[PDB]
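**Student:** Quick one: structure below, then a few questions.
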Amino acid sequence: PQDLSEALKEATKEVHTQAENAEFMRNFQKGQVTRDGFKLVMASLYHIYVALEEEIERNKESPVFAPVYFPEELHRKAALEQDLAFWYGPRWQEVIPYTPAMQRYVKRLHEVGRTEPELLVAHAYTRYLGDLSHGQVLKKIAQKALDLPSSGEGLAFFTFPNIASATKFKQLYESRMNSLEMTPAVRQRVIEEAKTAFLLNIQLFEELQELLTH
Ligand code: HEM
């Protein structure tokens, strides 16, 4: 449709259905996942979110992004720091992995935040709305599999405490995305950047898959 929110959904249906077939994501999705694979996923998210939130901060007051700036409701860095401290220990920052696929993703986020700010919404959409939608099933799959102890940590990332209702926040976020002012060309590039975002994720999984199995 003409609403950016609906245009994004429709345009990424293909790459999303594709992602549901990426081995690593297939296995996780079907209950196949280990502590080592999970840790890798979490490390990935950490690096991705640090770069994403760094660029959102740089462009928070710009009209190309301000409407979708929800620091309190969406920030994920702090939750990932908590989780990684549990998964990798007190010196997690010194030992977490930083792979080519992770760097590739981070590189585009910075390129976008510094030279093509008008496209940052596409990356925020792909990450936030997605993680917000995959949250429940994933944390549940994690619990029922990882056989965690009873320390109450490691899964903070899957809970957005500052969002009372995910479905209601989704409406609000879509509405803010649709309030953004953009020319037909920018709008087109935003859609294409979203596809690029999915691809970065899909190829990140293909790497985590290659890495896990040796
Ligand atoms: C591994 C398999 C995956 C499954 C089973 C899955 C499942 C879902 C589900 C059930 C929704 C439906 C939301 C609705 O009710 O409309 C959704 C939304 C979404 N997913 Fe995934 N997903 C997967 C992978 C991905 C990946 C790799 C990304 C990108 C990191 C992603 C990004 C999104 C986004 C952006 C939405 C928002 C849709 C909207 O515009 O409303 N998903 N996903």
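The numbering of chain A matches Swiss-Prot: 10-223, in order.
Technique stated in the header: X-ray crystallography, 2.1 Å.
Cβ coordinates are placed from backbone N, Cα and C, and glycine is handled just like the others.
Pulled from Swiss-Prot, these are the listed features:
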- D140 to A, H, N, F or L: Inactive as a heme oxygenase but active as a peroxidase (MUTAGEN)
**Student:** Tell me, by DSSP, whether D140 (mutagenesis position) is helix, strand or coil?
**Tutor:** helix
**Student:** Specify the count of other C-beta atoms within 10 Å of the C-beta of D140 (mutagenesis position).
**Tutor:** 17
